[PDB]
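Colleague: A single structure is presented below for examination.
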Amino acid sequence: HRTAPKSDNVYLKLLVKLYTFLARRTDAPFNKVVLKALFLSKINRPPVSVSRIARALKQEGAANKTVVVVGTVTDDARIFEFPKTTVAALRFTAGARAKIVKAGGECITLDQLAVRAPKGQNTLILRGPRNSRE
Amino acid sequence: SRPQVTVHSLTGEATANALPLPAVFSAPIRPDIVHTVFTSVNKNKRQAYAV
Amino acid sequence: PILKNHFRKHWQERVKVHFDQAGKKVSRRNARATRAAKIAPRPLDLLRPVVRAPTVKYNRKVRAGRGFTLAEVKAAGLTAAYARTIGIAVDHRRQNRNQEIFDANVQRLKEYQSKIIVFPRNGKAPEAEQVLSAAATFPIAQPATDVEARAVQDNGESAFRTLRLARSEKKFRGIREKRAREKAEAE
Amino acid sequence: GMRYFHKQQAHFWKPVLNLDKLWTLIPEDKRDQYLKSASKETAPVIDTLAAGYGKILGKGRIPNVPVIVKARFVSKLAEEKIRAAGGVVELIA
Amino acid sequence: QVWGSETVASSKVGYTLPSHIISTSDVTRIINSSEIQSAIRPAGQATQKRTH
RNA sequence: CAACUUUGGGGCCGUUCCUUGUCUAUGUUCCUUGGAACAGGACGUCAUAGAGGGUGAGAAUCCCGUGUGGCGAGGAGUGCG
RNA sequence: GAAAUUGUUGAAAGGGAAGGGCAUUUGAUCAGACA
RNA sequence: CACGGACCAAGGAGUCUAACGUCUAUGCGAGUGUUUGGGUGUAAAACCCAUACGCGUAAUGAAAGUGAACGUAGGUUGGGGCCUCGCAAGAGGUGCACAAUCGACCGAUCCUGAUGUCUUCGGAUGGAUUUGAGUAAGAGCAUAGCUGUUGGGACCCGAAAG
């Protein structure tokens, strides 16, 4: 149904190649979810505000999970205290990355996530708010 | 740290001086972005033609 | 969708494309250079006054106006006829009802008079480099309306309620005065 | 309803700034030390007009640290949240 | 100085050099890491023996 | 009523502008082909000149030019030295 | 120096169409390969 | 049926533009947009840039106006992933997007009418429905591509003209 992205980005193609291998040969559903998410068009990869990451990390038993955002993580000045955590994202805005590091966290790419968490262990995939138009 | 780049004199010999590699040489190499920006910018010197 | 397209009015006879933008920019720079050569030591522009912009949207901003008022020039220590010949702009129709702007302009004129040399008319003039711009030399400075950090002076009365009482007294001034006149004629 | 002859958009200019975005107005370099100090003396002064807003609104929550907020207009609840934080609203002349 | 670095901001006002979305270009070194090689299942085999 | 400050007009020579003239690098060396070398090869030279055009076929180095500088001539000018 | 169109030469077909499809006869012509 | 076709060459008909959209790629992202203009230049290129402005971040009402947190930004149900035990089967927990419903918030509508007050001003507090591409930890701005609509000669030629 969908195998290749429409992006001509070389590095996005490398990420798709990497997680294609992982989702072929790991049987962990995280990698399949991420690979499915890599092909999404830009309207279907809404940005995930950094305050949404904090809200996800505020849940029960989710304080130390490594958040994964298959898309762009954006700043949110509406949040003042932000927790120290690890965030794997396709892209970070300068404000979002600066806030994550300022709280003591870390902004890692998706392949660094693949090295650290190859079967997607102890992760938390966030999807941004979707409704843009009709 | 950042790997050093040797500096050659006017006769081609490599002097002892070497320099850190600037951070723009670690920038992502995106042929698609270069392609689209070139193909737009390469239109900016054109002159109008008409009958 | 609802969208208006005004292109039925023989518009093709009046389509202006700005292919000359780069050529006009080069010609403009050439004109600036040649005018600077013509006026050789003088700057390209005239000393413009400091002005507070008109409307509620822009009265927060201070802008470079047209020319110094007669009051500003006299308070600076020179006549308007002479001021116009030392590169100072004089505006006869601008009025002064603001001491801050008046003093700011007088201070601009005081600084301007000292930062320039005026060559003697007779001859043997001293050498002076041409400075092209006087607006870059004497930029318009935004006044600082308050210091960075202050004490919290709580009066106790709400700000919103102050605005609503202001709007109310604006609303009912006329009928209140009418009732006052009626009670006055009724003693 | 009515029909409004000769609209001038100068006198109906009134941008809104909610309370959540209020602390963005303080420069980013000094913001963290203003959060850390939290003092009723030397509280920071925000002139929203100079920043280009007309009315302050009460959407977000602001940190419980005082701040002197200067604006042309504030909503009732914006007033309440600013005062309840130890700050105050001074109407801009 | 012209294009900035992680130490000097830039001569271009508000410019920061682009950020990689993949840490390393070589994907085969990633796939042949100890962690990936641990996670995956046995290889399979590429060219299939024709049955029937 | 009271004290201070300011000042024209020209002529000469330059400069500026305009319009013009002239001058200002380096192979036509060897070999083959061809009607013709401006082609191929070898060895060079000039380059702030490898834009362009001509010349018997794709010529920086043959010619005019180009590039860069010099020398003038006639004016306009009071802009100013 | 194309095609339409024409002359001559050589080959061929033609009992009120010509052309086209598949297959093969016949005539003319023609490419490729070394345990 | 009717219409076109004696033959050959060459020409010959969905183009460009503007304003809106849809989708996708790209850049940055509560921002975004250098290119009106200025600076610079190897000169219509490229490079650089202040102020402003546009759109977006706030809606609603005819308007004056007013203006988005009771709560872990909400309760239940469902929900990709993940976490715990388990060889596994499953058991539980957490639950993104989203969807359904019930609540909360902002404006509008109808009431009630406190603290007080130029005695008519103020709107406190608490209810009733409906209601909006409304809030409920932003998603936009710009560019490009394939394109849809509409207006221009508008796929090309041709109608009775004024």
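Residues 260-311, in that order, are what chain E shows, numbered as in Swiss-Prot.
This deposition comes from electron microscopy, 2.9 Å.
Backbone N, Cα and C atoms are what each Cβ position is placed from, and that goes for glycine too.
Here Swiss-Prot notes a mutagenesis experiment, E:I289 to A, with the remark: Leads to an inefficient release from ACL4 with a delayed assembly into the 60S subunit; when associated with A-290 and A-295. Per Swiss-Prot, mutagenesis E:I290 to A is noted as: Leads to an inefficient release from ACL4 with a delayed assembly into the 60S subunit; when associated with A-289 and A-295. Here Swiss-Prot describes E:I295 to A as a published mutagenesis experiment; the accompanying note says: Leads to an inefficient release from ACL4 with a delayed assembly into the 60S subunit; when associated with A-289 and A-290.
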Colleague: Starting from each candidate's C-beta and looking 10 angstroms out, tell me which of the mutagenesis positions E:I289, E:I290, E:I295 has the most other C-beta atoms.
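Modeller: The residue with the most neighbouring Cβ atoms within 10 Å is E:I289.
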Colleague: Take the C-alpha atoms of E:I289 (mutagenesis position) and E:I295 (mutagenesis position) and report the distance between them in angstrom, rounded.
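Modeller: Just about 7 Å between their Cα atoms.
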Colleague: Let me know the DSSP-derived helix, strand or coil state of E:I290 (mutagenesis position), please.
Modeller: helix
